[PDB]
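Mind having a look at this structure? Questions to follow.
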Amino acid sequence: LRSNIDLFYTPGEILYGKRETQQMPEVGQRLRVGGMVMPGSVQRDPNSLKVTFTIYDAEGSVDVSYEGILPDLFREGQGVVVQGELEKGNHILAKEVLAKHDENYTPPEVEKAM
């Protein structure tokens, strides 16, 4: 199947199969995944920007480690997007976390590489 940039999964598709059976990701790879943050799941380090949360949908759930400056929109019970790398089973090392605030990403060849 095609569409969008990169690939993507969900908290069903990382466990059950990508939207039919297209493949499963590598425990060695980078990927992206939307899901709804479970309430209460978001632990954050009392002294650090580390997070641990779970994201689910009407199907299954996955865990997320993130560490860093979290979207100020990110909330307990909204439909976020993760991206980063597969940890082990159904857990993602997020590398950014996004709060479905549309997002766009300006490339290099505009800012200071015109």
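Throughout, chain A uses Swiss-Prot numbering, with the displayed residues spanning 30-143 in order.
Structure determined by solution NMR.
Just so you know, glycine gets a Cβ as well, placed from its N, Cα and C.
Pulled these from Swiss-Prot:
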type	residues	note
MUTAGEN	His130 to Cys	Can still form a covalent bond with heme, but blocks heme release transfer to cytochrome c
MUTAGEN	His130 to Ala	Abolishes heme binding
BINDING	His130, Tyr134	heme binding site
Around the C-beta of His130 (mutagenesis position), how many further C-beta atoms are within 10 angstroms, looking at every protein chain?
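For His130 (mutagenesis position), the count of other Cβ atoms within 10 Å is 12.
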What's the number of neighbouring CB atoms sitting within 10 A of the CB on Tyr134 (heme binding site)?
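For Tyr134 (heme binding site), the 10 Å Cβ neighbour count is 6.
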Return one of helix, strand or coil for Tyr134 (heme binding site), based on DSSP.
coil
